[PDB]
Amino acid sequence: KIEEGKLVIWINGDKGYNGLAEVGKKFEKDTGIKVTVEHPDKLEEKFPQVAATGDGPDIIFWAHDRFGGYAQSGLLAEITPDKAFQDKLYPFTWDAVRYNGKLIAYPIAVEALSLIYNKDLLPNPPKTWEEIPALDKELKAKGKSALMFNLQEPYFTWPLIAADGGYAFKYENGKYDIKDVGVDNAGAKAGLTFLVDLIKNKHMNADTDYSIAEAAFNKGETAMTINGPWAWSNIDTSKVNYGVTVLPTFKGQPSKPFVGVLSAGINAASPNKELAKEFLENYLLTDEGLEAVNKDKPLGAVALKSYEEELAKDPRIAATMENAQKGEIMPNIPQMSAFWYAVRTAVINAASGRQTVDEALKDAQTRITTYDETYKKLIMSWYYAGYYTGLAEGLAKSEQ
Amino acid sequence: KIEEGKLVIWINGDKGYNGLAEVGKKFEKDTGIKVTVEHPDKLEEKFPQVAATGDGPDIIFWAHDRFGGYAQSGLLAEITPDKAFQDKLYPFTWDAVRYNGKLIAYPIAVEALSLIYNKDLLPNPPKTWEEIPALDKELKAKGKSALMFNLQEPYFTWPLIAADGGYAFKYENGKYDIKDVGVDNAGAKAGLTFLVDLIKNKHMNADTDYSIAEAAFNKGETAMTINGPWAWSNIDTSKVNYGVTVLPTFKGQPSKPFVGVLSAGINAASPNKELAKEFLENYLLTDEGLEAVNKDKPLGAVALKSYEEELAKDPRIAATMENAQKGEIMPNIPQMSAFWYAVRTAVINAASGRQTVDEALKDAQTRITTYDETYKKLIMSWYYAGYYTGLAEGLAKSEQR
Ligand SMILES: OC[C@H]1O[C@H](O[C@H]2[C@H](O)[C@@H](O)[C@@H](O)O[C@@H]2CO)[C@H](O)[C@@H](O)[C@@H]1O
Ligand SMILES: OC[C@H]1O[C@H](O[C@H]2[C@H](O)[C@@H](O)[C@@H](O)O[C@@H]2CO)[C@H](O)[C@@H](O)[C@@H]1O
């Protein structure tokens, strides 16, 4: 039983959860309804687990790519904004949260990765990926490095895999073809090979995660990182003098970040759907609501036109859109979950040297094209049996 | 590296692989066939991945519990010892390697864990798990600890989980029921809760593994360990003065270790099956072949009657068979691999506090009862996607720290 008469919200711990809680305090002040904001680890995996049993938050925030899966599983209420409200957000953001003809979440922000660089170490950022190895050689001679970014999560490596031709599912005639997958074509291989060579030549290390890359950039140890607007707040605190710019090209072609619309879905099992709609439409999705969240951790570009026109005066937000426009909106289909788990494993195995690039991407292509949602529960249960065993083994020397 | 006219053998690196290579040298001296003994890591996971392609070893040594899965997948040759040869080994050993009516490996040794204890630190060993926290409190004040053993491998914790009523698959009769799994009943929970409490109360550390427990016992730092007979020769080298005895009781009931029959299977893709039969029947399964292996690392109780009658005189082998009698022979059915992968994750997550005992054993029970051997390749493809992802994540987090 989710409890009637209050709202519980889950949102990722990289986002402005404290600013969201301030909107929640204002909602309580006007309405009497208490709002509790939590940021559980792995909430995008935890949500469908607790919500399947009718528990969990009233409202879940995540990028839109997970929501078609959640909707398919019956976890998300259809939302009911009137046309006047829908006119306040850009049309392409509503398209990202439309699944089988129904709106299933409220769009909040438009997220894309950018290249973030330290202006003191590197006054003119490289326009190409190909120039990064020579730059790293130069910087290593000064005890610095050229680039560090999260290698554990395929969101960050995808822009390079997609630049020369990689794609998730082929889009044609307004539909994604779940059986036409582009993770193992010549462009995907060229980009992942380029990444793997950076690692073979010691310009990057496979054991790099978000926290490692964030610390190296914010301590002035590495000249560049790849990250979204939520990261800007810790950089601002570090006082590194940084710029936010277009991602390097690869083979003369733009990097193509997958663009996520951070969105708020309402749990199908919540008895508080009308209060959740009120909080989202009349408190959060206002200039003052989004500003409260943004002042905590930047949202980047936002779906609300009136506030996006103010935010876009900042060239960091314009650069975020410049990168977004060069990439592709994520599909929200339920097969996105298999896509990301398969690509995450492929990047990991090629980066560690466990598999060659061609072996890794061939295995990911089969895993995705032969995936069948009928077996989702079985497949996920055994993935996690493997994940907790491998995590304990990876953490071991670290205890003993 | 399987080539016609030589033999490649895989055996685990804790066993007497150097001793086995001396048997291989004798075979090469008599027959001119070269024998190469290797001990790859994770060989029991590697074999089912590579045997069906260009393999793989000619002969694989492992406890019998993995071999039903290999045989069901077509990976092992039917072996053809005549009746006179079979009569030289104990019948219950041939039952452990019989799968759907066919013999699929040669039994070698009967393995059961025992309590190993340092007589200088504990002259009389405990017969209860319940006393171990009190013995640890006294030993901590002497700069030592009571018990250390490998907590990463569920083989070592299973005797305690099974003591009060945990079981893998209900036997009846004489069929294992794959739908009737006993990892999440009150007895399984009571055993695993006792282990988790030992860790919560700082009598053991969740991260202790084989080499940490072995170094502690053999350097005289901890009074007890739980291990099999292959461990005894490193202790002999240490001159800790040790004994080998019955595992402690829990709620007055015996610990029930799962008994493995270390067995030698012949790869179905071997073009040397006649040579492997000659090596195994005429060189290894003789007093002189088993003695050579045992002199390197003890096999424990052996399946070959002539040699076991001589070994049974050693009180360490009597303790091994006493523990084996109180425990159960593992099933060899294909679903045993699914059992161990699920219980490995459950013990690891409960020990480290990532899940409660109830949640950990509930997930193992679901994983085991929903596994379907027909879908093993789909299931294992995703298990390994998870394993490599979690390994990479943990290694990155170790670098952060
Ligand atoms: O790495 C795969 C992962 O990518 C995206 O998740 C992003 C997310 O969109 C952001 O809002 C942010 O905080 O970082 C996450 C990357 O680690 C997909 O949305 C997600 O489904 C996918 O697993
Ligand atoms: O821990 C589960 C593991 O248990 C048994 O493996 C034992 C094995 O029988 C011994 O010969 C020795 O190698 O130690 C192993 C424990 O680390 C099962 O035989 C095996 O299938 C299972 O995964």
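Don't overthink the numbers, they just go from 1 along the chain as shown.
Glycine too: its Cβ is placed from the backbone N, Cα and C atoms.
The Cβ of A:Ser381 (mutagenesis position) lies under 8 Å from the Cβ of no residue that is in the same chain and 6 or more residues away along the sequence. Here the residue is the original one, while Swiss-Prot reports the published mutagenesis A:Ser381 to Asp (Swiss-Prot position 130) with the comment Abolishes homooligomerization beyond homodimer formation and results in abnormal SMN complex formation. Decreases vegetative cell population growth.
In Swiss-Prot, the entry for mutagenesis A:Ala385 to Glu (Swiss-Prot position 134) states: Abolishes homooligomerization beyond homodimer formation and results in abnormal SMN complex formation. Decreases vegetative cell population growth. The structure shown retains the original residue. Cβ neighbours of A:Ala385 (mutagenesis position) (same chain, under 8 Å, six or more residues apart in sequence): none.
A:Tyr387 to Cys (Swiss-Prot position 136) appears in Swiss-Prot as a mutagenesis experiment; the accompanying note says: Localizes in the cytoplasm. All protein chains considered, the CB of A:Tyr387 (mutagenesis position) has 25 other CB atoms within 10 Å.
Quoted from Swiss-Prot, the note on mutagenesis experiment A:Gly394 to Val (Swiss-Prot position 143) is: Localizes in the cytoplasm. For A:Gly394 (mutagenesis position), no same-chain residue lying six or more positions away in sequence has a CB closer than 8 A to its CB.
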Report summary line: Three-class DSSP assignment, A:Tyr387 (mutagenesis position), comes back as helix
